[PDB]
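Visitor: One structure, as structure tokens, below. Some questions next.
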Number of protein chains: 2
Amino acid sequence: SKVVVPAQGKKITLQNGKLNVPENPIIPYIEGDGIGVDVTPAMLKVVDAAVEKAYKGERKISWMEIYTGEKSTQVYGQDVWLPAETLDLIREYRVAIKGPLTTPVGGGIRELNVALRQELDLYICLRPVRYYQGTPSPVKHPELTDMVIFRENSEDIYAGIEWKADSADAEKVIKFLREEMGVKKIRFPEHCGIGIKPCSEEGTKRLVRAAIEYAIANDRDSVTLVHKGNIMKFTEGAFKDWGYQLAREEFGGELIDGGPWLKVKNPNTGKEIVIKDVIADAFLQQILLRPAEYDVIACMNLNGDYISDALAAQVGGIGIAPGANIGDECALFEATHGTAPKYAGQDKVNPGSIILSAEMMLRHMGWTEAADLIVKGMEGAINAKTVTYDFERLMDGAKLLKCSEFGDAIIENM
Amino acid sequence: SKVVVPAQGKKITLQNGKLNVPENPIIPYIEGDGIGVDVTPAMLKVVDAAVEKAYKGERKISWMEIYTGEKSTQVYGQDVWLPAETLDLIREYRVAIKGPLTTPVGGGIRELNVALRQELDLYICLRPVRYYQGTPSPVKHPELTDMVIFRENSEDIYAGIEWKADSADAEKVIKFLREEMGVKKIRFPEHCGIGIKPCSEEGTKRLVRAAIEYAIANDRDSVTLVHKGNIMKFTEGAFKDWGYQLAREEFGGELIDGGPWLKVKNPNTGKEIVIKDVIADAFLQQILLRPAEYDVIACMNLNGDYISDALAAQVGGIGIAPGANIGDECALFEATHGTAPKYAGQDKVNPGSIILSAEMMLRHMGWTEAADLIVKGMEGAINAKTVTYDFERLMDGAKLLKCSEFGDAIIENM
């Protein structure tokens, strides 16, 4: 209704589990708030150059701007932060990419990134972190890290089922918990905010299934379920049990003797994938001390949020960390950083995150060659020390480029 | 009843907020399970040598062994993992130290470390991490880290208020949540485990008060409240608001203009303590990228657990990280690592954690000189590269000592 759908261009189609991508697909993009106005132009220019170079003119993307966050209120009116048509258009065109969003405070509105993932049921948050050679790192051996995070997006404490201290509602659930449930373990029942943490079997088995399938399809060495189940037995503990169960029941998992770890034989390479588990807090230490020991990671919402943020900081990739939200009907690729309002419009921040999320998009669409050209450009720009301010500060001998220019460095290294 | 209270020795007394420590105080200790049988002998020998050297014979500790975990079932019978008298004796003698505990699986028993902290209301988990010069680290600059963690011990998802998927109980609370509360946001209400997360005002203001007071008493530069309140508004968000509020209301906090950060003037040094906040997941990145920016840390149960584990791994201190649990009536000092059953009895693990927790104990008792001798011994053993297997693997030029011998290295560097 305020989106202009492209005259040339054809919708991607879902023909039962498989995307059928036209040569001129319409891809919806949300520019983003803040520095989105800087990074999104740079991504449109490098994805274009990459599909121009890979398919020699045969394919072209028809970008269609859709609206969410702050820009959605300048186009549809001050009150609408998430238009209902954005959810239909992402549903309909199947794959979309987006910049960073601003959620307002003061108006009772919940975190718009999380609202997109729950409203479209994009239950997989997929976060790949690997080291790009030559990026400044705080650790000794960033190159030992190469992990793929499968974070459950639809449940956990992150669902935002909670009530305010001294509200009638909070009072009412605390009364129910103490009188009807007999909970004698709330230290201070007065002035007490209450959060609900759900974990279901359908919720963990659809995420863990997507994680093992990723490991078979890409011959990864292992799947680690990380959880905090020694303390949260019936949610985090339930997640680890349901994940091991699904590996035995659907993938023919077998004990590496005495257990608890399982072997899954890859039906294609013949190799064995170890299914193992480690407690979340010891895991946060393990990724620093022994990163080469881990590979595909499956976890719940909150843990996945922390794991991905920590891992991305150790490889120097806070501003180049890619991400996707995948459900059964559509996928939403995204810049994983914030809107950084100070720098907005100055053309200086790293467009690295949204560009590498675009390579994940291209790859997901089957346009592997275009996708490969973007990570070739990336490795080359970085190695050329021809870099944006956030990497140049920490580097000796770098050439400082604006955000737009780093886009052009990616195209020149293609 | 099976504890033998020492014939010589006198009880520490609480004379309203202040400990009055005798020259021969009786200190209860729980040996611990696993490697506790190795590390606890080493701590008793170095604390002894340190109070022998500091006060030239005038003071002596009268150790009284009390029982919890696996050793409690060999002494009181197979069923009793936490004797009710252990809670009276810690209550009564005011300060205790303990080794690592085994919680059993299969018998419905909750994590005994957490049960001690809740049963005695030891609401402060205090975790100091600093770098000891010359220890192997995975990061470039471990010396930039010097933080003190104030972790809330009595509330959060850690209280273990939860029910099993498909239990009558879980069914009943999900029915209450969907019908009486109108929650339309549980993705999968069937086969769904439910955890409760409480956060109260009394719970966060008593922990944050202990954190600011620590910063005034030790002239630390800042207090950072780390929370995940952009998503959990009424618990994590409540914690950050109640912490800022208590800094304005009880410490005369003032805006560093426009806010949200506050200044507290130290009533003794005249210096200003900045009270600030950072979101938990960005914090996990910040401690790696800019550790020198942070100092005293206040957080809820789970976040504090992760923060302390991550920070201890970056300074190479997973096996020498000290910890205390402080309430108003007693304090429980502890080895923060696990029981490591493989190595138990082999006299080879690092006694570093329980020894440095003993220095915190000594310090808490007012025996500052004895406490100072132990960290002098520690710095010296490490610098001498006269070290236990866990540090020696990673070091070039080290001398490998057994667990007992490293105790003696600490005494020889005193």
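The numbering of chain A matches Swiss-Prot: 3-416, in order.
Header says: X-ray crystallography, 2.4 Å.
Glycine is treated like the rest: Cβ placed from N, Cα and C.
I grabbed these lines from Swiss-Prot:
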- A:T104, A:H339, A:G340, A:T341, A:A342, A:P343, A:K344, A:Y345, A:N352, A:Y391, A:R395: NADP(+) binding site (BINDING)
- A:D307: Mg(2+) binding site (BINDING)
- A:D307, A:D311: Mn(2+) binding site (BINDING)
- A:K100 to R or E: Abolishes enzymatic activity (MUTAGEN)
- A:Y160 to F: Nearly abolishes enzyme activity. No significant effect on substrate affinity (MUTAGEN)
- A:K230 to M: Nearly abolishes enzyme activity and strongly reduces substrate affinity (MUTAGEN)
- A:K242 to E: Strongly impairs enzymatic activity (MUTAGEN)
- A:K242 to R: Impairs enzymatic activity (MUTAGEN)
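Describe each of these features in terms of where it is and what it packs against.
Guide: Under DSSP, A:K344 (NADP(+) binding site) is assigned to coil, being neither helix nor strand in the three-state scheme.
Counting every protein chain shown, the number of other Cβ atoms lying within 10 Å of the Cβ of A:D307 (Mg(2+) binding site) is 23. DSSP assigns A:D307 (Mg(2+) binding site) to a helical segment in the three-state reduction.
A sphere of 10 angstroms centred on the C-beta of A:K100 (mutagenesis position) encloses 27 other C-beta atoms.
Mapped onto three states, the DSSP output places A:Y160 (mutagenesis position) in helix. In sequence order, A:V116, A:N303, A:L304, A:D307 are the residues of the chain that are 6 or more apart from A:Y160 (mutagenesis position) and have a CB within less than 8 Å of its CB.
Non-local neighbourhood of A:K230 (mutagenesis position): A:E238, A:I281, A:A282, A:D283, A:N305, each in the same chain, at least six residues away, with C-beta under 8 Å from its C-beta.
A:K242 (mutagenesis position) has a Cβ environment of 25 other Cβ atoms inside 10 Å.
A:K242 (mutagenesis position) falls within a helical segment according to DSSP.
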Visitor: Which ones, out of the recorded positions A:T104, A:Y160, A:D307, lie near enough to chain B that their C-beta is under 8 angstroms from one of its C-beta atoms?
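Guide: Near chain B: A:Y160, A:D307.
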Visitor: Give the three-state DSSP assignment (helix, strand or coil) for A:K100 (mutagenesis position).
Guide: strand
Visitor: Between A:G340 (NADP(+) binding site) and A:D311 (Mn(2+) binding site), find the distance joining the two CA atoms and give it rounded to the nearest Å.
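Guide: If we compare the Cα positions of A:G340 (NADP(+) binding site) and A:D311 (Mn(2+) binding site), the gap is 12 Å.
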Visitor: Rounded to a whole angstrom, what is the largest C-alpha distance between any two of the residues A:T104, A:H339, A:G340, A:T341, A:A342, A:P343, A:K344, A:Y345, A:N352, A:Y391, A:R395 that the record assigns to NADP(+)?
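Guide: Output for NADP(+) binders A:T104, A:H339, A:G340, A:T341, A:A342, A:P343, A:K344, A:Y345, A:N352, A:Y391, A:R395: max Cα distance 27 Å.
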Visitor: Fill in the CA-CA distance, A:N352 (NADP(+) binding site) to A:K100 (mutagenesis position), as an integer in Å.
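Guide: Cα-Cα, rounded: 15 Å.
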Visitor: Could you state the whole-number distance in Å separating the C-alpha atoms of A:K344 (NADP(+) binding site) and A:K100 (mutagenesis position)?
Guide: 20
